[PDB]
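S.K.: Dropping a structure here in structure tokens format, bear with me for questions.
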Amino acid sequence: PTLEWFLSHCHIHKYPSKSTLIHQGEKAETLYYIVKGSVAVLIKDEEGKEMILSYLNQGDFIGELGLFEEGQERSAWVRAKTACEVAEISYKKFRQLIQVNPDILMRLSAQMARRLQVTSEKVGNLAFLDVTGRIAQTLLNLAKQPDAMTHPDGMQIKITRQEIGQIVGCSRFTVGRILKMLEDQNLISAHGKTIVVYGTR
Amino acid sequence: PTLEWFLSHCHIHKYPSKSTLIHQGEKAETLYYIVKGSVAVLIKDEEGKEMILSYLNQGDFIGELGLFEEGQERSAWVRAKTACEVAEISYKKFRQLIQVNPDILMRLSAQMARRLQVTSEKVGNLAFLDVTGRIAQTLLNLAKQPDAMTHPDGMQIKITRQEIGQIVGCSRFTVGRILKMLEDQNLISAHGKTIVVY
DNA sequence: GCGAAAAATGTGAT
DNA sequence: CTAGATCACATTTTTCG
DNA sequence: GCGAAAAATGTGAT
DNA sequence: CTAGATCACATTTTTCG
Ligand SMILES: Nc1ncnc2c1ncn2[C@@H]1O[C@@H]2COP(=O)(O)O[C@H]2[C@H]1O
Ligand SMILES: Nc1ncnc2c1ncn2[C@@H]1O[C@@H]2COP(=O)(O)O[C@H]2[C@H]1O
């Protein structure tokens, strides 16, 4: 579409697993674009604990936040969850594709619109729903987005308790017991893969 | 220029000191613009308590997140914080607007970006910081927004314990003593009008 | 600028 | 009053060559 | 079908 | 091991007409 026009002005790079693509801080001047692969977008505290503040996937743009204002620091980290093919353009160039065909600035904005929405829920269920709650709708969203083996009938994602814990913002230790005694209610399953939607005990 | 152009095309309405300007649950119709005043995006707890996610003042944008797909159920209530003068246009009558001019595709999108930046922060401060902490940062932010009135020392900011508890996410009892602690440590005063000696 | 009616809020032990 | 954190060390899963 | 390093777990009383 | 929360009606500070 239009997106193959913008995509052609873009050096196509592969990254390894666990590479960093962006650090919080770094000069913001390149607007990326995931061609293949998935990506976790974090933030971290000077003391150390981090948070997962979204996943992103094919056709998701990255580094979008700089572009509207000049010279600002990258707002979060992003580390390839797995091997990605990411493209890239300078902002100085991007804004040109824009004033040469304005549909891509549509493509882009709708991205951060769903994003402003999903994020405002995330604030909402940190001030409201306790761990068990926060944990619950999480495994839920973790099947409306790819890796959910319909164990035959019913999801089976893999994500480690430590990870869930890093989505929710609760100790790895709490994410153990709650997830555990969550199968007590016959609602869940275990090992590393969580087979959601049914469960057992 | 656009902010006076599109401003021509729109339709100015006054809303009093408290009208519930937009409502969650609902349907993405008009795209609004604060011609005068400020606003209080607040979402709602399971049943009951609000949490302010933002304020948006003179010249910010409301209900844009409707714009780029369709049938989108409105995202959070937006209640005026005072007599703010909303100048409404139209989604349908925005797209047309948007191709005789990309400049305001831009500005709306710039606001969109600024907001996901500070929203990302909230998600960070709620999980990376203790309550007194969120209370300290907040008074810092509010003293750094327009209604704040410069004072001989610091910035004062007419607000109330119930509302910091809100914005923060903690019992108004707990906003109660923290404010009296930092009171004693000279970092802040109160009387409804808390002066942030900072 | 006014005061009645309305909204803010603080005690602590668990 | 009550949920969630924190602690060490061995225990398990899980990795991949 | 491999098999020990590695990364992930669970105690449990406070 | 501890961080906030909490539930009443007296006094205070704030509203709007
Ligand atoms: N709230 C968010 N949700 C998801 N992704 C985000 C969020 N905030 C930032 N990002 C992404 O992570 C990137 C980190 O640096 P940037 O500010 O360029 O761009 C950011 C976005 O692309
Ligand atoms: N996180 C946020 N920060 C600021 N404003 C927001 C946020 N979430 C929603 N809004 C505003 O509140 C409105 C809710 O419904 P809309 O989707 O019409 O458009 C929304 C935004 O303009």
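Residues displayed in chain B correspond, in order, to Swiss-Prot positions 10-207.
Quick check of the header: X-ray crystallography, 2.7 Å.
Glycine too: its Cβ is placed from the backbone N, Cα and C atoms.
Pasting the feature list from Swiss-Prot:
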{"type": "BINDING", "residues": "B:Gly57, B:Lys58, B:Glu59, B:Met60, B:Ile61, B:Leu62, B:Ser63, B:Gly72, B:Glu73, B:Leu74, B:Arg83, B:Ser84, B:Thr128, B:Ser129", "note": "3',5'-cyclic AMP 1 binding site"}
{"type": "BINDING", "residues": "B:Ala136, B:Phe137, B:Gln171, B:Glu172, B:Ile173, B:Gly174, B:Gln175, B:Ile176, B:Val177, B:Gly178, B:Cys179, B:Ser180, B:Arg181", "note": "3',5'-cyclic AMP 2 binding site"}
{"type": "MUTAGEN", "residues": "B:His20 to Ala, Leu or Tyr", "note": "Decreased transcription activation at class II promoters, decreased interaction with RNAP, binds DNA"}
{"type": "MUTAGEN", "residues": "B:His22 to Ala or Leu", "note": "Decreased transcription activation at class II promoters, decreased interaction with RNAP, binds DNA"}
{"type": "MUTAGEN", "residues": "B:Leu51 to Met", "note": "Prevents SpfP from blocking galactose operon induction by CRP"}
{"type": "MUTAGEN", "residues": "B:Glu59 to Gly or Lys", "note": "Reduction in activation of class II promoters"}
{"type": "MUTAGEN", "residues": "B:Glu59 to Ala", "note": "45% reduction in activation of class II promoters; 95% loss when associated with AAA-54-56"}
{"type": "MUTAGEN", "residues": "B:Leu62 to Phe", "note": "Prevents SpfP from blocking galactose operon induction by CRP"}
{"type": "MUTAGEN", "residues": "B:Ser63 to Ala", "note": "Enhanced cAMP-binding, enhanced transcription"}
{"type": "MUTAGEN", "residues": "B:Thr91 to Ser", "note": "Growth defect on glucose and galactose"}
{"type": "MUTAGEN", "residues": "B:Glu97 to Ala", "note": "Increased transcription activation at class II promoters, binds DNA"}
{"type": "MUTAGEN", "residues": "B:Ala157 to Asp or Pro", "note": "Decreased transcription activation (6-29%), binds DNA"}
{"type": "MUTAGEN", "residues": "B:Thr159 to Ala, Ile, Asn, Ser or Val", "note": "Decreased transcription activation (15-87%) at class I and II promoters, binds DNA"}
{"type": "MUTAGEN", "residues": "B:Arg186 to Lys", "note": "No modification of DNA-binding"}
{"type": "MUTAGEN", "residues": "B:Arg186 to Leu", "note": "Marginally reduced DNA-binding"}
S.K.: Which one is it: of the binding-site residues B:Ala136, B:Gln175, B:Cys179, whose Cα lies the shortest distance from the Cα of B:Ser63 (mutagenesis position)?
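M.R.: If we rank B:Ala136, B:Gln175, B:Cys179 by Cα distance to B:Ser63 (mutagenesis position), first place goes to B:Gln175.
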S.K.: Which of the recorded positions B:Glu59, B:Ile61, B:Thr128, B:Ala157, B:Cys179, B:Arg181 have a Cβ less than 8 Å from any Cβ in chain A?
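M.R.: Correct list, in sequence order: B:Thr128.
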S.K.: Please work out the number of neighbouring Cβ atoms within 10 Å of the Cβ of B:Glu73 (3',5'-cyclic AMP 1 binding site), leaving out its own Cβ.
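M.R.: Taking every protein chain into account, the count is 22.
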S.K.: Spatially, and counting Cα to Cα, which of the recorded positions is closest to B:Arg181 (3',5'-cyclic AMP 2 binding site)? Options: B:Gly57, B:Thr91, B:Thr159.
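M.R.: Result: the closest of the recorded positions to B:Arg181 (3',5'-cyclic AMP 2 binding site) is B:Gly57.
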S.K.: Among B:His22, B:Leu62, B:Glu97, B:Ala136, B:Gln171, these being the recorded positions, pick the one whose CA is nearest to that of B:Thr128 (3',5'-cyclic AMP 1 binding site).
M.R.: B:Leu62
S.K.: Which of these recorded positions has the least crowded Cβ, counting other Cβ atoms within 10 Å: B:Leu51, B:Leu62, B:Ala157, B:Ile173?
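M.R.: Among the recorded positions B:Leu51, B:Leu62, B:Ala157, B:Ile173, the sparsest Cβ neighbourhood within 10 Å belongs to B:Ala157.
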S.K.: Report the same-chain neighbours of B:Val177 (3',5'-cyclic AMP 2 binding site): residues 6+ apart in sequence with Cβ closer than 8 Å to its Cβ, ordered by sequence.
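M.R.: Spatial neighbours, sequence-distant, of B:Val177 (3',5'-cyclic AMP 2 binding site): B:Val140, B:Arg143, B:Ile144, B:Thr147, B:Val184.
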S.K.: For B:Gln175 (3',5'-cyclic AMP 2 binding site), which residues of its chain lie six or more apart in sequence with Cβ-Cβ distance below 8 Å?
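M.R.: Expected: B:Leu51, B:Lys58, B:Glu59, B:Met60, B:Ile61.
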S.K.: Which of the recorded positions B:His20, B:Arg83, B:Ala157, B:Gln171, B:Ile173 has its Cα nearest to the Cα of B:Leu62 (mutagenesis position)?
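M.R.: Considering only the listed recorded positions, the nearest one is B:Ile173.
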S.K.: Could you state the CA-to-CA distance between B:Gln171 (3',5'-cyclic AMP 2 binding site) and B:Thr159 (mutagenesis position) to the nearest Å?
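M.R.: Approximately 23 Å lies between the Cα of B:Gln171 (3',5'-cyclic AMP 2 binding site) and that of B:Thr159 (mutagenesis position).
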